[PDB]
Amino acid sequence: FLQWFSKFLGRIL
């Protein structure tokens, strides 16, 4: 559920 790209800051899984 990232805005730009995959990142731990978001909800990437």
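Going by what the header records, the deposited coordinates were determined by solution NMR.
Positions of Cβ are set from backbone N, Cα and C atoms, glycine also.
In the three-state DSSP assignment, the secondary structure recorded for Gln3 (mutagenesis position) is coil. Contacts of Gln3 (mutagenesis position) defined by a Cβ separation under 8 A and a same-chain sequence distance of 6+ are given as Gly10, in order along the sequence. In Swiss-Prot, the entry for mutagenesis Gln3 to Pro states: No change in activity against Gram-positive bacteria, weak increase in activity against Gram-negative bacteria and fungi, and 2-fold decrease in hemolytic activity. The structure shown retains the original residue.
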